Amino acid sequence: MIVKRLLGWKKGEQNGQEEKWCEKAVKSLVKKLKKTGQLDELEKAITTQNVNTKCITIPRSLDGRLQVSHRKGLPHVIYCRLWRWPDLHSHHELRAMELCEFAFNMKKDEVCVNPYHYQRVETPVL
Amino acid sequence: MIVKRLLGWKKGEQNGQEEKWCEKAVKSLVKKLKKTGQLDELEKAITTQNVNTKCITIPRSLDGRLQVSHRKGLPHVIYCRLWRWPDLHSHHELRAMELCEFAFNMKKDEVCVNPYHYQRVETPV
DNA sequence: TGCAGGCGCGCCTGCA
DNA sequence: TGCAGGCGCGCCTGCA
Ligand SMILES: [Zn+2]
Ligand SMILES: [Zn+2]
């Protein structure tokens, strides 16, 4: 199973309840990418950490949030936290790479959730 | 024994040598907190993971490091790694909570080693 | 520069 | 209370 394989790349140490949620977050993404034929690209990006992979997109919601098992969050934040930065606190800490065509900030009909298309930046000035 | 009970809360999977070191690190802290009457507060913070605990302090050294059984480290890093984040890289990955009065960064005469007074952050950009 | 690690005096413990 | 021996904080050297 691709879900168990992708979960093997998950960052951080989660408790029982948190583990179950992360699994639902991976299952949710896997179901979407399977329908659009982008599943192999996610496997490639996650297992190899290759920045030069294609955008991995999902439809953007009206308010930008994604709900997974009764919890809402920004999808690029969810998947960047899951596979790269477990202590990432917000989207203000993320900036998309130059080659990202569907970066969250662009506010297109599709949002790129490829964690290797984002970089961490300094928290904005007050 | 408070040492055995606090060790039961240790994070990660340690080999024989590391287990013995972790025990010395808990024994070292327990001896200091007993002398300043803070042992019950450590027990409360560790066993209940309660952020709403008092600061748990030890005297700060000239260079900030603490030596336990021939190994030196920043004491808030040592105790946060032990009870919260076993892969904690450095003090650059820890920020103290707003209510921490003796946070390591404050460089006061006393340093807070309450792991629930710190939050783990990604390495500064 | 920060930071890691070698080394010893001073403090401590456990025997006399 | 003399004395032996363990260990850490402070001082130091050297590396990234
Ligand atoms: Zn992209
Ligand atoms: Zn504190």
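One is the number of the first residue shown, and numbering goes on along the chain from there.
Quick check of the header: X-ray crystallography, 2.0 Å.
For all residues, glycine too, the Cβ spot is worked out from N, Cα and C.
DSSP assigns A:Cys112 (Zn(2+) binding site) to a strand. For A:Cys112 (Zn(2+) binding site), the same-chain residues that are 6 or more apart in sequence and have a Cβ closer than 8 Å to its Cβ are A:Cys55, A:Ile56, A:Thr57, A:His76, A:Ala96, A:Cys100, A:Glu101, A:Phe102, A:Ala103, A:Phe104. The feature Zn(2+) binding site is assigned by Swiss-Prot to A:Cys55, A:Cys100, A:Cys112, A:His117.
Among the mutagenesis entries in Swiss-Prot is A:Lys24 to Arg (Swiss-Prot position 33), noted as: Slightly decreased monoubiquitination. Within the same chain, the residues at least 6 positions away from A:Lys24 (mutagenesis position) whose Cβ sits under 8 Å from its Cβ are A:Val68, A:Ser69, listed in sequence order.
Listed in Swiss-Prot as a mutagenesis experiment, A:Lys44 to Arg (Swiss-Prot position 53) is described as follows: Slightly decreased monoubiquitination. All protein chains considered, the CB of A:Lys44 (mutagenesis position) has 16 other CB atoms within 10 Å.
Annotation of the mutagenesis experiment A:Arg65 to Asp (Swiss-Prot position 74) in Swiss-Prot: Reduced interaction with JUN. Loss of transcriptional activity and cooperation with JUN. Listed in sequence order, A:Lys72, A:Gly73, A:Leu74, A:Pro75 are the same-chain residues six or more apart from A:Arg65 (mutagenesis position) with CB atoms under 8 A from its CB.
Looking at Swiss-Prot, the entry for mutagenesis of A:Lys72 to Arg (Swiss-Prot position 81) says: Decreased monoubiquitination.
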Which of A:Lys72, A:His117, the listed recorded positions, has fewest other Cβ atoms within 10 Å: A:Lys72
Listed in sequence order, residues not in A:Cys55, A:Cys100, A:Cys112, A:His117 with Cβ within 8 Å of the centre of the Zn(2+) site Cβ atoms: A:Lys54, A:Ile56, A:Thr57, A:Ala96, A:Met97, A:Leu99, A:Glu101, A:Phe102, A:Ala103, A:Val113, A:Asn114, A:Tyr118
Sequence-ordered recorded positions from A:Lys72, A:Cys100, A:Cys112 with Cβ under 6 Å of an atom of ligand 1: A:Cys100, A:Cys112
